[PDB]
Amino acid sequence: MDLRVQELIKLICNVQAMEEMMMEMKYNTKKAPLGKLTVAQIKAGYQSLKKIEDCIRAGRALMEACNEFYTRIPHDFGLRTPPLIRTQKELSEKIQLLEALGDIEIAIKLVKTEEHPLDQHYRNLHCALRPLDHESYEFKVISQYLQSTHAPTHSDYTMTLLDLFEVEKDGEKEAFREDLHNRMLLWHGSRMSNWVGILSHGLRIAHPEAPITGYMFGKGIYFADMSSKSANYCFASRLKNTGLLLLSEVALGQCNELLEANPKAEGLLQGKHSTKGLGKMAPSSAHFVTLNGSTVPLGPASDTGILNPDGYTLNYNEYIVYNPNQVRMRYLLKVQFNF
Ligand SMILES: Cn1ncnc1[C@H]1c2n[nH]c(=O)c3cc(F)cc(c23)N[C@@H]1c1ccc(F)cc1
């Protein structure tokens, strides 16, 4: 490759990192190594999670259900009683875990070699990654957007743009809902473990067997107009301060705008093309710009005056599309997190 693209590839294709990351989520790799991971294993996971969600919707069976889960998706809690899976946060953790294994299952297949390995990993992605000049117009806007939509309540770090690549995933230009109005350039963040999957298969909706209570606005692909909302889903740390952020063209269409969580939001569409969870603070439109016919919601964020008298109010917006054909990957940011 070019060196910058080589180091990116190195970075995301590091299986030792993937292993470290999974141990950090308390997954037992000694017992179920990542190289012995299969689609069937991971479905078995979902099927046992579904059975747990069932017990929370209904009311004993939960101990049977949690055990089956831990049998099929081994964990490592050491000498402590393995905890039960009982709260919304807990179940959503288990889903973040399984998603991640699916992306690793994918990476491990892909990183197998027959050319230099890094050049092989790269080719098998089927997605052009192109480093951009830091003096260029596109880098200017992206930096401004990165910083200017850093949310005031994600004050625990800053981000530094280390490097920028334009992304072009085979298939996407053509599949894309070019026709839909309301097209915006929006963020997506994810665990480092997941990039080989996302680059090679694209952003995907939730797995079919995934429990729906995990998903605030149902099983779509989620985006923010607030860089740090997305960046939080990188799960970076002082120990692992290099992450990646995605910018994608998102064909939003008419938005069904929602004040609070509804996992059945997808059936609420009834003609519309996306869900938008309304936030307290959002970038203001007097400040937007256009990059290749996609609106870029430049910061800073302002009180939108939005309020949910019924309960919890979102701090910042989110957008959910329920078909990959509404997403076109566009730029990938290499970001240093400064804690
Ligand atoms: C954890 N996860 N797995 C796939 N997608 C995600 C999240 C997400 N990933 N990345 C983003 O940029 C994002 C931007 C949002 F405004 C909102 C988001 C996300 N919510 C998604 C979410 C959060 C909790 C949950 F239980 C399920 C889904």
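The first residue you see is number 1, and the count goes up from there.
Header lists the method as X-ray crystallography, 2.5 Å.
From the backbone N, Cα and C atoms, a Cβ is placed for every residue, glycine too.
According to Swiss-Prot, the features are:
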| type | residues | note |
| --- | --- | --- |
| ACT_SITE | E318 | active site, for poly [ADP-ribose] polymerase activity |
| BINDING | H188, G189, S190, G197, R204, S230 | NAD(+) binding site |
| MUTAGEN | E53 to A or R (Swiss-Prot position 286) | Increased DNA-induced ADP-ribosyltransferase activity |
| MUTAGEN | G102 to A (Swiss-Prot position 338) | Does not affect DNA-induced ADP-ribosyltransferase activity |
| MUTAGEN | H154 to A (Swiss-Prot position 394) | Strongly reduced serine ADP-ribosylation, caused by abolished interaction with HPF1 |
| MUTAGEN | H188 to A (Swiss-Prot position 428) | Abolished trapping at DNA damage sites upon binding to PARP inhibitors (PARPi) |
| MUTAGEN | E318 to A (Swiss-Prot position 558) | Abolished poly [ADP-ribose] polymerase activity without affecting localization to DNA damage sites |
Q | Of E53, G102, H154, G189, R204, recorded positions neighbouring ligand 1, Cβ under 6 A | A | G189
Q. When you measure from the Cβ of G197 (NAD(+) binding site), which residues in the chain that are at least 6 apart have a Cβ under 8 Å away?
A. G102, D103, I104, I106, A107
Q: Among all chains shown, work out which of the mutagenesis positions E53, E318 has the most CB atoms within 10 A of its CB.
A: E318
Q) Can you give the largest Cα to Cα distance in Å, as a whole number, for the residues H188, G189, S190, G197, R204, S230 that bind NAD(+) in the record? A) 18
Q: Calculate the distance in Å between the alpha carbons (Cα) of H188 (mutagenesis position) and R204 (NAD(+) binding site), and round it to a whole number.
A: 12
Q.
Tell me which of the mutagenesis positions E53, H154, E318 ends up closest to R204 (NAD(+) binding site) in space, Cα to Cα.
A. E318
Q. Using C-alpha atoms, which one of the binding-site residues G189, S190, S230 comes nearest to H154 (mutagenesis position)?
A. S230
